[PDB]
Amino acid sequence: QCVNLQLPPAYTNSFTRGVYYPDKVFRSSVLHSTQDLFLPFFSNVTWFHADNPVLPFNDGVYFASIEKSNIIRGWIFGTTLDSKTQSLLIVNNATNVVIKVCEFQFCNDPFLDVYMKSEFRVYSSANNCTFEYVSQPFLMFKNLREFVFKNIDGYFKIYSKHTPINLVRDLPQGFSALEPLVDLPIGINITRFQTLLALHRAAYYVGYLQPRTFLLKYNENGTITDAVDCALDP
Amino acid sequence: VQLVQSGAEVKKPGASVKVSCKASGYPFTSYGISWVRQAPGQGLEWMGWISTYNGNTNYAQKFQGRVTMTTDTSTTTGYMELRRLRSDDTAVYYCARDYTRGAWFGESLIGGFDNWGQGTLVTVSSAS
Amino acid sequence: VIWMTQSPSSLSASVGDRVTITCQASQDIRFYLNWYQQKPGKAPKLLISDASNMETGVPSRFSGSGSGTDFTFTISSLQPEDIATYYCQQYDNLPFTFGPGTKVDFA
Amino acid sequence: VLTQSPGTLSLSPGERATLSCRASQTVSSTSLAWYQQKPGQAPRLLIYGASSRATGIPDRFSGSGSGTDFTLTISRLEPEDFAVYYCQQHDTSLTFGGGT
Amino acid sequence: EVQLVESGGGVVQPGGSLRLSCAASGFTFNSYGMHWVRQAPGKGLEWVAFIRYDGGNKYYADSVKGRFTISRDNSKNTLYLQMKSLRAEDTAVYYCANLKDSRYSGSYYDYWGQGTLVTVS
Amino acid sequence: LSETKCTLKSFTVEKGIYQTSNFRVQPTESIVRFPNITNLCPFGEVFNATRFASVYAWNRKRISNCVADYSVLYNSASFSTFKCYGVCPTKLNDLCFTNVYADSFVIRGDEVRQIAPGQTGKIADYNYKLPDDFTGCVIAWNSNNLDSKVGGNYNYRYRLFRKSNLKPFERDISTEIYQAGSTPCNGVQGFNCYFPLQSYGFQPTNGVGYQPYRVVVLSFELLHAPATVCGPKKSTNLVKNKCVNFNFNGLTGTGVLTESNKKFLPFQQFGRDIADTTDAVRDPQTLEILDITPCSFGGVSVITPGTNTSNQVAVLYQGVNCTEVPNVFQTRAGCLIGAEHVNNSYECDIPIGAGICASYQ
Amino acid sequence: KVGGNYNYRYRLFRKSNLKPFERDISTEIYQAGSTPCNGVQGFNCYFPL
Ligand SMILES: *[C@@H]1O[C@H](CO)[C@@H](O)[C@H](O)[C@H]1NC(C)=O
Ligand SMILES: *[C@@H]1O[C@H](CO)[C@@H](O)[C@H](O)[C@H]1NC(C)=O
Ligand SMILES: *[C@@H]1O[C@H](CO)[C@@H](O)[C@H](O)[C@H]1NC(C)=O
Ligand SMILES: *[C@@H]1O[C@H](CO)[C@@H](O)[C@H](O)[C@H]1NC(C)=O
Ligand SMILES: *[C@@H]1O[C@H](CO)[C@@H](O)[C@H](O)[C@H]1NC(C)=O
Ligand SMILES: *[C@@H]1O[C@H](CO)[C@@H](O)[C@H](O)[C@H]1NC(C)=O
Ligand SMILES: *[C@@H]1O[C@H](CO)[C@@H](O)[C@H](O)[C@H]1NC(C)=O
Ligand SMILES: *[C@@H]1O[C@H](CO)[C@@H](O)[C@H](O)[C@H]1NC(C)=O
Ligand SMILES: *[C@@H]1O[C@H](CO)[C@@H](O)[C@H](O)[C@H]1NC(C)=O
Ligand SMILES: *[C@@H]1O[C@H](CO)[C@@H](O)[C@H](O)[C@H]1NC(C)=O
Ligand SMILES: *[C@@H]1O[C@H](CO)[C@@H](O)[C@H](O)[C@H]1NC(C)=O
């Protein structure tokens, strides 16, 4: 059962944020050059308060949230966002992450209704399902959760990182790389997406990736600790 | 390739019988298991089919709700259970290796029941 | 690999009896086959090579014949000293292979 | 539904045998099979896919057909060829004929 | 006159290694290719490996290939078999021999040693 | 000395030190390490299907988490076409992949040539497109005895009309009307308005180029992930601290293997050096990380007085320990064999290196 | 020939491929399985030509 529950955008600086491991090959004590879809340094990132509009996916998305109450549970990714096309639904619950691809007939304003007990008010139908996956929760001081979403050659790739944070209405400075989380052989187009929030009877940030060349510093332990965005300045 | 089954059994009406089917000499999970019944002097009657790979099943309309099939992949053995036994269920129950349906996709194949077992005779008489 | 087999696995016979042992190759090995006799506690001794060629010093009561996959070893008149296990070995293609061996008992 | 004829085929050894199976509905040639059952023994597959010989089956056996009419033939009956034969289809559900 | 003498046998543990040797005399060792053959207790003969007269080309059975190595020293008239990653199944009497062969070794005469027992435990 | 004479291509050699050859430690054994997969891949259920899909709506079957025997396919006499790109079918039997996809459909014989990378035509453009860098094998056979009918088998169809060519691995099953001119259709067939799909005339009496053929295309992908598909595999035990030949999940090479201190993350299977060579792997059964270093090697130099003075020589094994070589002295230049080390000092005669010189006394 | 000219034959079965310029005219029985032939044609025993 669906329930029927625009503001000017706020922006923040992504100083050195959103770097992820470009591949799964181990490297150490080396400076490695790579070309991929990355979030440009010191870009203008859109800031929202959990205000949950449908956004364009473009070439991929950097997503981050700061919360202490697990309000952001998941996302909807797709094109038409109706039964006319296959859409990707990613949700987290108390025990698992649940991922489905179907001709979902989504609600006009989808959310998860919380009483401990919860009920999904995301879609009215889920016909012709093509893909399903279940595992341990993605996400599970404040908690800073960062994700990168890419859709290349039919593969939907997710990278992520989780740290504490003691800062307030903004993203932290300093370097942190996001590790691969999952790689799903889905084979669908994505052009639009939306956040899924748990509402009872937090804030998030959205930046877009661009084709950029980076120089990545792998330390002696094989972790990326620094980077240069080659197109930023001379 | 060899398939073997349990020995003959006698049951009273209303009871149930479980027939085993141990198989060897082939990649067990690559082939499904089929079951066929034959009452004395009668022709062959199909009961159902089970996939040894994923446990998917298909049953003949006369046995739906009466027959349950299960597979043990560690002992390479199939089993079939028939409930609510009747006197007219007195018959030999045969287990065979299947190539009429795929084990992985469940699609119809060009083939038949390639290898059969000895058959298990089940008698359903109230009198001992 | 060319596998070798023998038949029977064992036989019982008395002195003066004719003893026939069959050796078969998994594939055509022409006439290239060695016949060995082994008694307990000892290394094998060659009796016949190239299917039919008798080894020097071997009694005339022993013979053999055949070709391709099919070879036969014969003792025309068994003696009490002939109680042993007989093996047939193909040397046509490496790796070389011996048969299971045929055991002869004294009846 | 599958039906076979004749119910009993009376022939001497050394003679050529022909057995028919017919269908109530069109059956794909890819989804038909023939079996043989000797007295006191389980059935064995002789032909699959309408015209394909099963493993270990001698050249004496062959078959053909399409649509709603299929045939099993034996070029010459040997003492071991005297048995009950059944036709099967799995194009729709799975059914067997009455046997001959 | 012709003699073949195996040595280096004994008892070893599984996963271990053992070096066997066979001294030769009374014949032109350096002229012949040489074979190794083994026989487990109560079992028939199993061909193990062959090496050519020059110590060049080497051949192995599938049961030992990748684990065992065959070699020789024509100045010391000695044949060797180096076994690694030994298993219980390798328990057998190992013999060195010059097997009569008209195709590969060119041997006219057939000679065998006394054998050496190897036990894996 | 003879090797020195041959190296210098001369029967007389002057006093000095000469590099004549390179030594290399050979592999003591060969080890193979493949994934522990118990199920065989469902290839039989792909090729012996009772019914096959049309070319416009080609069917995709994913093969994974299994062992694959291609020896039954390549050596089969039942196939009219068996063309592989980027790989040899005889070598495919010991390779590993992250996924294998089997694309299956029915076409006419004359269209079989269109099932290949870089091709154009009605099928290549509007029904089934392969990429220019396609890796895998195209398998096809005549099915006139199965897919043809006396009155024609119009159950199989193909796309004749489209606005543009398909991208690789696209599948379009739209049945809407194509407008061929400038005037619109109203969903109604007519002048310049045509239904996009056409049927094939499949009769058993048709010529070879017109008869139906069943096609299976095997697409092979190897992403950086635990292989889910491997050919017939015979695995061996793992050996360390010795020079060995190895095959890890299809990756072949030679070197010494040891436990690694490299902190691999769970998704990582291997590392690489600046030469693009692999220098660390994850064992596909134990998940242990191993270091890979090639086996000791280096130059061999012969030290000699002139052959007009003596035929005696000494040999220097450059860069190695004396313990690894099979009057033995370990210099910083390597292991020197055949020379007597003394505690005296003289003017340098034949230079060895690192303060060490040799002479004939 | 109208009734077929079976005077010409070819080899169908062999243990391994021939080396260049080899000529093999053996007519002995090929064993295709694991059980031997006795020089006798039958199951897993086929005349090579
Ligand atoms: C929400 O709006 C849709 C569209 O008008 C309507 O069909 C649906 O019934 C509404 N839901 C509720 C609870 O009113
Ligand atoms: C989370 O989702 C999984 C998969 O649908 C389900 O089995 C599990 O019970 C769910 N957990 C809760 C608390 O609902
Ligand atoms: C799946 O999609 C097809 C059209 O491609 C449609 O006809 C069918 O009804 C859909 N199935 C369901 C359950 O909605
Ligand atoms: C997906 O994207 C490709 C490439 O632009 C396009 O050809 C195809 O029609 C799209 N399919 C869907 C369902 O959007
Ligand atoms: C690398 O890891 C070691 C522990 O294994 C740690 O002592 C060292 O400080 C780390 N180096 C860096 C730059 O973090
Ligand atoms: C020749 O034999 C002698 C012993 O008589 C041995 O010392 C020498 O090394 C041998 N040379 C060769 C090349 O075998
Ligand atoms: C299809 O079935 C036949 C008969 O069982 C077999 O010969 C053929 O190899 C099978 N094809 C595949 C790919 O398994
Ligand atoms: C091998 O099998 C073991 C269990 O016996 C399992 O833990 C391991 O992950 C398997 N390896 C692979 C690559 O699946
Ligand atoms: C070679 O040795 C002879 C003496 O045997 C000597 O006279 C001659 O000068 C020497 N040649 C050279 C180049 O030293
Ligand atoms: C190799 O030589 C070095 C000195 O150069 C020594 O420290 C090391 O212990 C030696 N290795 C062995 C096995 O002797
Ligand atoms: C050289 O001197 C060392 C002690 O510094 C001694 O151990 C060695 O034996 C001496 N060697 C010779 C040839 O005098």
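All residue numbers given for chain F refer to Swiss-Prot; the residues shown span 296-621, 641-675 in order.
For this deposited structure, the header notes the method as electron microscopy, 2.4 Å.
Quick reminder: no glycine exception, Cβ is built from N, Cα and C everywhere.
The DSSP secondary structure for F:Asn343 (mutagenesis position) is coil. The mutagenesis experiment F:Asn343 to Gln is recorded by Swiss-Prot, whose note states: Reduced viral infectivity.
Under its natural variant entries, Swiss-Prot includes F:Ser371 to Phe with the note: In strain: Omicron/BA.2, Omicron/BA.2.12.1, Omicron/BA.2.75, Omicron/BA.4, Omicron/BA.5, Omicron/BQ.1.1, Omicron/XBB.1.5, Omicron/EG.5.1. Take the CB of F:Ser371 (variant position) and look out to 10 A: across all protein chains shown you find 12 other CB atoms.
The natural variant F:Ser373 to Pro is recorded by Swiss-Prot, whose note states: In strain: Omicron/BA.1, Omicron/BA.2, Omicron/BA.2.12.1, Omicron/BA.2.75, Omicron/BA.4, Omicron/BA.5, Omicron/BQ.1.1, Omicron/XBB.1.5, Omicron/EG.5.1. Under DSSP, F:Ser373 (variant position) is assigned to coil, being neither helix nor strand in the three-state scheme. Around F:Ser373 (variant position), the same-chain residues six or more apart in sequence whose CB sits under 8 Å from its CB are F:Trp436, listed in sequence order.
According to Swiss-Prot, the natural variant F:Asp405 to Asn carries the following note: In strain: Omicron/BA.2, Omicron/BA.2.12.1, Omicron/BA.2.75, Omicron/BA.4, Omicron/BA.5, Omicron/BQ.1.1, Omicron/XBB.1.5, Omicron/EG.5.1; complete loss of interaction with host integrins. For F:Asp405 (variant position), applying a Cβ distance below 8 Å and a minimum sequence separation of six or more within one chain yields F:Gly504, F:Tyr505.
The Cβ of F:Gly446 (variant position) lies under 8 Å from the Cβ of F:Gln498, each of which sits 6+ residues away along the same chain. For the naturally occurring variant F:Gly446 to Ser, Swiss-Prot gives the following note: In strain: Omicron/BA.1, Omicron/BA.2.75, Omicron/XBB.1.5, Omicron/EG.5.1.
Here Swiss-Prot describes F:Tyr453 to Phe as a published mutagenesis experiment; the accompanying note says: Decreased HLA binding to NF9 epitope. Increased binding affinity to human ACE2. DSSP gives F:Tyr453 (mutagenesis position) a strand state. Sequence-distant neighbours of F:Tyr453 (mutagenesis position) (same chain, 6+ residues apart, CB-CB distance under 8 A): F:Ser349, F:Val350, F:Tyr351, F:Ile402, F:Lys417, F:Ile418, F:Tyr421, F:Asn422, F:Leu492, F:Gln493, F:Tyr495.
For the published mutagenesis F:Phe490 to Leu, Swiss-Prot gives the following note: Increased resistance to neutralizing antibodies and human covalescent sera neutralization. Around F:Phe490 (mutagenesis position), the same-chain residues six or more apart in sequence whose CB sits under 8 Å from its CB are F:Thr470, F:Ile472, F:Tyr473, F:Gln484, listed in sequence order.
A C-beta separation below 8 Å, combined with a sequence spacing of at least six in one chain, links F:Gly496 (variant position) to F:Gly447, F:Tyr449, F:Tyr505. As a natural variant entry, F:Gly496 to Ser appears in Swiss-Prot alongside the note: In strain: Omicron/BA.1.
All protein chains considered, the CB of F:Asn501 (variant position) has 17 other CB atoms within 10 Å. For the natural variant F:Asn501 to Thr, the note given by Swiss-Prot reads: In strain: 19B/501T.
Other Cβ atoms within 10 Å of the Cβ of F:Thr547 (variant position) number 11 in total over all chains. In the three-state DSSP assignment, the secondary structure recorded for F:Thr547 (variant position) is strand. Swiss-Prot lists F:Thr547 to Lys among its natural variants, and the accompanying note reads: In strain: Omicron/BA.1.
Shown in sequence order, F:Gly593, F:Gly594, F:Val595, F:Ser596, F:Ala647, F:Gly648 are the residues of the chain, 6+ apart in sequence, with a C-beta less than 8 angstroms from the C-beta of F:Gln613 (variant position). In the three-state DSSP reading, F:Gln613 (variant position) counts as strand. What Swiss-Prot notes for the natural variant F:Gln613 to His is this: In strain: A23.1.
Looking at Swiss-Prot, the entry for mutagenesis of F:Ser673 to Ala says: No effect on O-glycosylation by host GALNT1. Annotation note: F:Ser673 (mutagenesis position) sits in a coil segment as assigned by DSSP.
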Q: Could you say which of the mutagenesis positions F:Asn343, F:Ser673 has its Cβ with the most other Cβ atoms inside 10 Å?
A: F:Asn343
**Q.** F:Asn343 (mutagenesis position) versus recorded positions F:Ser371, F:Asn501, F:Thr547, F:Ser673 - nearest by Cα
**A.** F:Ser371
Q.
Measuring Cα to Cα, how many Å separate F:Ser371 (variant position) from F:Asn501 (variant position)?
A. 26
Q: Go through the recorded positions F:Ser371, F:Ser373, F:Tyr453, F:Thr547 one by one and keep only those whose Cβ is less than 8 Å from a Cβ of chain B; report them in sequence order, or 'none'.
A: none
Q: Report, in whole Å, the straight Cα-to-Cα distance of F:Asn501 (variant position) from F:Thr547 (variant position).
A: 50
